[PDB]
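Engineer: Once you've had a glance at the structure underneath, I'll fire off some questions.
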Amino acid sequence: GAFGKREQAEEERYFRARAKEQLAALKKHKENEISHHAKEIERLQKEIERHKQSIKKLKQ
Amino acid sequence: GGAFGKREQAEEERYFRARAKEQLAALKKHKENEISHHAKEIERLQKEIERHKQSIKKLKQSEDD
């Protein structure tokens, strides 16, 4: 009946929302990982900077 | 006799000049070694960064997938 397609419609919305909650949690995890790698990169570039300044001193 | 007095001094002069240049070379040697170590380190660190950048590239694709 009318109350049968409302159910269907709502059940559909429900499952779609569950599907998107999951896709978002997976993306969240990848973003966290990207985040870590980025952090490391910045750290390594600071070390490079230190070495580059050491060289500069020595060159003079 | 007298030309000996002179020649001895010309030789002494050459001797100390060479002693000076030997020290100068030693100094330049360690400077270059140091600079060299640092460069090597820099290259090593840049490769690590390259690894991380590739890791990100991957993660971004799989995430976009």
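Chain B is numbered as in Swiss-Prot; shown residues: 44-108, in order.
Including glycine, each Cβ sits where the backbone N, Cα and C put it.
Below are the features listed in Swiss-Prot for this protein:
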type	residues	note
MUTAGEN	B:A46 to V	Strongly impairs F(1)F(o)-ATP synthase-binding
MUTAGEN	B:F47 to A	Strongly impairs F(1)F(o)-ATP synthase-binding
MUTAGEN	B:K49 to A	No effect on F(1)F(o)-ATP synthase-binding
MUTAGEN	B:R50 to A	Strongly impairs F(1)F(o)-ATP synthase-binding
MUTAGEN	B:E51 to A	No effect on F(1)F(o)-ATP synthase-binding
MUTAGEN	B:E51 to A	Retains its inhibitory activity at pH 8.2 although it still forms a homotetramer at high pH
MUTAGEN	B:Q52 to A	Impairs F(1)F(o)-ATP synthase-binding
MUTAGEN	B:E54 to A	No effect on F(1)F(o)-ATP synthase-binding
MUTAGEN	B:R62 to A	Impairs F(1)F(o)-ATP synthase-binding
MUTAGEN	B:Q66 to A	Impairs F(1)F(o)-ATP synthase-binding
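For the listed features, I'd like the structural context: burial, neighbours, distances.
Structural biologist: For B:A46 (mutagenesis position), the number of other Cβ atoms no farther than 10 Å from its own Cβ, over all displayed protein chains, is 7.
Under 8 Å, Cβ to Cβ, and six or more positions away along its own chain, B:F47 (mutagenesis position) finds no residue.
Just so you know, the Cβ of B:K49 (mutagenesis position) picks up 9 other Cβ atoms within 10 Å once every protein chain is counted.
B:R50 (mutagenesis position) carries a helical DSSP state (H, G or I). In this view, B:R50 (mutagenesis position) is surrounded by 10 other Cβ atoms within 10 Å of its Cβ, with every protein chain counted.
Long-range Cβ neighbours of B:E51 (mutagenesis position) (same chain, at least 6 residues apart, Cβ-Cβ under 8 Å): none.
In this chain, no residue six or more apart from B:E54 (mutagenesis position) has a CB-CB distance below 8 Å.
A helical conformation is recorded for B:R62 (mutagenesis position) in the three-state DSSP classification. Using a 10 Å radius centred on the Cβ of B:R62 (mutagenesis position) and all shown protein chains, the other Cβ atoms total 10.
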Engineer: With B:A46 (mutagenesis position) as the reference Cα, tell me which of the mutagenesis positions B:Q52, B:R62, B:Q66 is the closest one.
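Structural biologist: Among B:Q52, B:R62, B:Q66, B:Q52.
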Engineer: Please tell me which one of the mutagenesis positions listed here (B:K49, B:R50, B:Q52) sits closest to B:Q66 (mutagenesis position), measuring Cα to Cα?
Structural biologist: B:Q52
